[PDB]
Amino acid sequence: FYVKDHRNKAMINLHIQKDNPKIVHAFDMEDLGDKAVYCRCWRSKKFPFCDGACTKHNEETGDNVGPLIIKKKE
Amino acid sequence: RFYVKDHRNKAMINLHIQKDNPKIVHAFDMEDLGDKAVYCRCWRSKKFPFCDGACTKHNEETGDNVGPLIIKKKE
Ligand code: FES
Ligand code: FES
């Protein structure tokens, strides 16, 4: 059994700051702690920070996304 | 007088990037960063984990409002 398609255009961000036409975050590395973990799935309730929402998203959708970690060499 | 705007979906976010990796995580030491690093949050960049402007076309096509994460040196 085969099948065709069309133009769905699913959004990545479903609910965060929808009054902002393009969500961009900018941080000075000098004011970060020893570690910051940033969300790349747009499902975190602590956006722009990762709260572990990625896990449920990957399990539900079969995806493989995860966060960006900025840290001091240590 | 009441109506909702439903945007919920069960679609994957990352369509094509490093699918042999079960969970794509990047970790960088700030001491090794230059003046400005711009990281992709849309999973459409051909330079992932870095932003290449793919988010603009995604936003246009889908009506989305995603954009990158910038880590920079204080001015
Ligand atoms: S909560 Fe989104 S990448 Fe972890
Ligand atoms: S290319 Fe993905 S956020 Fe810019």
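Note that chain A is numbered according to Swiss-Prot, with residues 34-107 shown in order.
Using N, Cα and C of the backbone, Cβ positions are placed for all residues, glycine too.
With a 10 A radius on its CB, A:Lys55 (mutagenesis position) counts 13 other CB atoms from all the protein chains. One entry in Swiss-Prot concerns the mutagenesis experiment A:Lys55 to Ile. Its note says: Fully incorporates and stabilizes the [2Fe-2S] cluster upon in vitro reconstitution. Abolishes alkaline pH dependence of the midpoint redox potential of the [2Fe-2S] cluster; when associated with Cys-87.
One mutagenesis experiment named in Swiss-Prot is A:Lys55 to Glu, and its note says Slighly reduces the transfer rate of the [2Fe-2S] cluster.
A coil conformation is recorded for A:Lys55 (mutagenesis position) in the three-state DSSP classification, outside any helix or strand. What Swiss-Prot lists as active site, schiff-base intermediate with pyridoxal 5'-phosphate is A:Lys55, and the listing cites experimental evidence.
Same-chain residues at least 6 positions away in sequence with a Cβ under 8 Å from that of A:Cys72 (mutagenesis position) are, in sequence order, A:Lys79, A:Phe80, A:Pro81, A:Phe82, A:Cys83, A:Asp84, A:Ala86, A:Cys87, A:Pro100. Following the DSSP three-state reduction, the secondary structure of A:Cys72 (mutagenesis position) is coil. Listed in Swiss-Prot is the mutagenesis experiment A:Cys72 to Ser, annotated as follows: Abolishes absorption in the 300-500 nm range.
Listed in Swiss-Prot is the mutagenesis experiment A:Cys74 to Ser, annotated as follows: Abolishes absorption in the 300-500 nm range. Around A:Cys74 (mutagenesis position), a 10 Å sphere centred on its CB holds 24 further CB atoms from the protein chains shown.
Mutagenesis annotation in Swiss-Prot: A:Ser77 to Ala, described as Fully incorporates the [2Fe-2S] cluster upon in vitro reconstitution. Slightly affects neutral pH dependence of the midpoint redox potential of the [2Fe-2S] cluster; the structure shown retains the original residue. In this structure, A:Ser77 (mutagenesis position) belongs to neither helix nor strand by DSSP; it is coil.
Per Swiss-Prot, mutagenesis A:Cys83 to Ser is noted as: Abolishes absorption in the 300-500 nm range.
Quoted from Swiss-Prot, the note on the mutagenesis of A:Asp84 to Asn is: Fully incorporates the [2Fe-2S] cluster upon in vitro reconstitution. Does not affect absorption in the 300-500 nm range. Slightly affects neutral pH dependence of the midpoint redox potential of the [2Fe-2S] cluster. Reduced to three states, the DSSP call for A:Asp84 (mutagenesis position) is coil.
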Members of the mutagenesis positions set A:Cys74, A:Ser77, A:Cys83, A:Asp84 whose C-beta sits under 8 angstroms from chain B: A:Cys74
Around the Cβ of A:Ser77 (mutagenesis position), the count of other Cβ atoms that are within 10 Å: 20
Mutagenesis positions listed as A:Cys83, A:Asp84, least Cβ neighbours within 10 Å: A:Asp84
Close-lying mutagenesis positions around ligand 1 among A:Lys55, A:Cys72, A:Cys74, A:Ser77, where CB distance stays under 6 Å: A:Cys72, A:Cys74, A:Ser77
Integer Å distance between the CA atoms belonging to A:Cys74 (mutagenesis position) and A:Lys55 (mutagenesis position): 15
